[PDB]
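Note sheet for the following structure.
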Amino acid sequence: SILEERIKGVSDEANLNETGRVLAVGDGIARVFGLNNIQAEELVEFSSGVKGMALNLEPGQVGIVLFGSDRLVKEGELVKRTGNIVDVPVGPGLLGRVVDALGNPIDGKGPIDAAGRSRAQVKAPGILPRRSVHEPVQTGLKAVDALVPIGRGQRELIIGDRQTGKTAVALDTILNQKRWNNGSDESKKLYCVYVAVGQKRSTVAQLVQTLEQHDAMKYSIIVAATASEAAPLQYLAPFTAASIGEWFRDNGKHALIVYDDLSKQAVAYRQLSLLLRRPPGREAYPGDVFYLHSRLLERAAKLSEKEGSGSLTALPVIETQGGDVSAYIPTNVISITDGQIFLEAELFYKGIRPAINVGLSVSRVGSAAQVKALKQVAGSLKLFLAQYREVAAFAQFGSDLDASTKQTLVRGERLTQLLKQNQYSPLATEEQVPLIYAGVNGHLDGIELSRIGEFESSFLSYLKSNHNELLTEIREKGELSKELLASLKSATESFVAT
Amino acid sequence: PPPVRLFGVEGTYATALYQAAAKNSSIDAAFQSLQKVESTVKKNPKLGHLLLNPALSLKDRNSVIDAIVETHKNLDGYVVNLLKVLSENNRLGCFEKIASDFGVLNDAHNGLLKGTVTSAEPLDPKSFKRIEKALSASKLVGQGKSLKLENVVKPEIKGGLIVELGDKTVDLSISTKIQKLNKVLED
Amino acid sequence: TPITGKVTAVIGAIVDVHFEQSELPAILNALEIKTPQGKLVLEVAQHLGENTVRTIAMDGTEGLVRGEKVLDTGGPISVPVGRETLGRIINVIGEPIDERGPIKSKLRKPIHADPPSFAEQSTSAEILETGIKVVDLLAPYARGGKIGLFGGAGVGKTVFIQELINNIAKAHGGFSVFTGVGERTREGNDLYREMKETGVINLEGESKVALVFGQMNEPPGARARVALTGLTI
């Protein structure tokens, strides 16, 4: 009665449906008591000012991961539910913009023209709404195109030792996508979306400066979540990039998404999971890190023609710590991905720069998005190299060699020199097909190893001068006719050592 | 230590309460006062069930105690110290749990068996009585222990009847006989 | 202000206080527990509920009697900075431990601060050279850059850095900060002595150097916020 009245006086006097009061808070991971109504993954506005997604629901205390500093949060605060699962502005205005994870322009070009909003979680297209991949992507790296041809849709994993300019390998793709960008290719052009996770603002900024130097950012979207930026926002960062991409994909526009470093996403989810008190998976990455990564990666696709035929292409970038691939996160990803593009550091030093570890470099489903001309020429490039690997083992025993092995050895050395490339130099397929023809037809075997690089430049100059008609044809028809092959053979002979 | 050991977790409070008030020999008093505060719990359902929820402070929790002891002064005195303990330990979810545990422990100290005759049907009072008589006749009741016997209806018991009391059951069921039949007529 | 608490626990130098008053210091606040031996500056890091925070203690806990009065000094610890911090070697608190006496503090600034924005970046590329050949050939520096060194420390590692101070900082006109976390006291004494000798610190007149020194003796928590302290300067 009066007792009940006094109890009523000290009571909460809120049903805590649609709201709830914080009860402890330390370590940036808050836990609130209340929130009887609450959708999972919802965004909840803390009275501090912070907004926080909710990843743990417990009957006691619902665990809302803060997106901001807890320095303005205090226990007993109210949080009032936004009532919306996380969402991003998506749209065409994103072209030429740096945007942070929450989808706020941090380029300082101010409010984005990104017409539409979407949700971070989107469920991947099924088998039924897809067509088979058959559309070339050429990165202007001869080894990549020849050995591990990239198709629009496909997931090709860039893996290799950290900070070997891992990012630079990807930037090369962007540079060759300049050729489409300039072009009237639109439905055939990739809008390149570079996602940068865990990296400092200055590194990213240097990259955007490089990109601006290369006058590419009329199709580049930079989604960023710098190292400073919050772990929840970092966790959320790949999936919100994915949604941004899907808008392009949905329009039938083809695009390509670089997820660099996906390895740092795993560290972020590790932090979250262990402070959501979730059981630790091996290597302290929770046992459902795979689920996060798998769902993310499967959202890049080549749609059916009834579904437009749009295609987001993915390139995840995984750092290998000590080149360790038996590590849980690398093992998991390898299974998920439809290519692996192992790089080799020793070969980087050996001067293949980029250095692709071509033995472990695979495109799991292989070729069907390789230029027809380029299929013909690089046919025995693999065989020669494979023989070269065996031959090289004998050669490093350093004994007198079988004559057959020295045919291989001599050719093989030149092949290695063909593989060597210089960072920030993309190359046109119309002029990469000739170089492979020359090599495979052993015209490079003659000229000394040192002057192969000179030959490549000069040969290209010679073709630019004289067989510039030939180059136009190779560009136009993308397969080598008998006449073109004969012209090309003759041309190589004509400029064999000049 | 005082008769009947209960290994209750948060029932350690009940156990403690029991032995403490047994040594002060104010157990009947305790039980009665416990009944009275338990009654005032049931008769306080809004914010005495709906604010048994943990959200109370120390200071606010104490004031809930104060409102309850304003409602009645029939308290053991040891259970007023126990009320203090429960407020300080912020034991409030296992509050009626402790009450139940002390009640069982107490009425065990007094002596009183419990029992139930789960059945597939609600048996007669003649049946209740006849069975109760039978049970008292059986050496199971040795006196110093009384009995509660509730026949309950459970569809789950299929076949027979099941008598339960003193951790001693006779469980007649169809299922076990069906089981033997099935196994052998498939092998 | 006087916002009382008691020290419920002292599990290491990660003291837990119970602010009796429901007025609870916010996270990253600073607290002064008064002691006969100075005071202790503690920093709220968790609220564990029931007005019981768990606080990092930036000083080496000992002697603590269970249930010790607290006073809230509020907010992130505000160090004292200035031209009168130049020359000084400053404690984590900011106390001039080289006993060139109190810093005439112009601005006292919070230990915690937020890194500049992506748009605020100004990305340099100006070559800084040392005159060390291996450095120049293999990995030439850039002024304003972020340089990094790895491997066993004080395996001449410290000496290598000292060589950098000798070269680069006797070619740098601006200010320079040496912050040594877990510094070897003798080496530090030598460095301080050398700095004073080479006029880099000159006791009379200006010093284009300021110093922060954190000894490895000092408890882990102190070492944790040595970095932030230097970073503020």
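Heads up, chain A uses Swiss-Prot numbers, so what you see runs 47-544.
From the backbone N, Cα and C atoms, a Cβ is placed for every residue, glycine too.
For A:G211 (ATP binding site), applying a Cβ distance below 8 Å and a minimum sequence separation of six or more within one chain yields A:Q469. Taken residue by residue with DSSP, A:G211 (ATP binding site) is part of neither helix nor strand, so it is coil. Under the heading ATP binding site, Swiss-Prot lists A:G206, A:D207, A:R208, A:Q209, A:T210, A:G211, A:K212, A:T213.
Taking Cβ-Cβ distances under 8 Å and a sequence separation of 6 or more, the neighbours of A:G291 (mutagenesis position) in its chain are A:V239, A:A301, A:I303, A:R345, A:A346, A:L358. Mapped onto three states, the DSSP output places A:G291 (mutagenesis position) in helix. In Swiss-Prot, the entry for mutagenesis A:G291 to D states: In ATP1-2; growth-defect. The structure shown retains the original residue.
Under the three-state DSSP scheme, A:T383 (mutagenesis position) falls in the coil class. Listed in Swiss-Prot is the mutagenesis experiment A:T383 to I, annotated as follows: In ATP1-1; growth-defect.
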With A:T383 (mutagenesis position) as the reference Cα, tell me which of the binding-site residues A:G206, A:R208, A:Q209, A:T210 is the closest one.
A:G206
Around the C-beta of A:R208 (ATP binding site), how many further C-beta atoms are within 10 angstroms, looking at every protein chain?
14
Which listed residue (A:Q209, A:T210) has most other Cβ within 10 Å, given these are binding-site residues:
A:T210
Here are some recorded positions: A:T213, A:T383. Which one has the most Cβ atoms within 10 Å of its Cβ?
A:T383
Enumerate the residues of the same chain, A:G206, A:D207, A:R208, A:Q209, A:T210, A:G211, A:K212, A:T213 excluded, that satisfy the criterion Cβ within 8 A of the mean position of the Cβ atoms of the recorded ATP site; list them in sequence order.
A:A214, A:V215, A:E365, A:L389
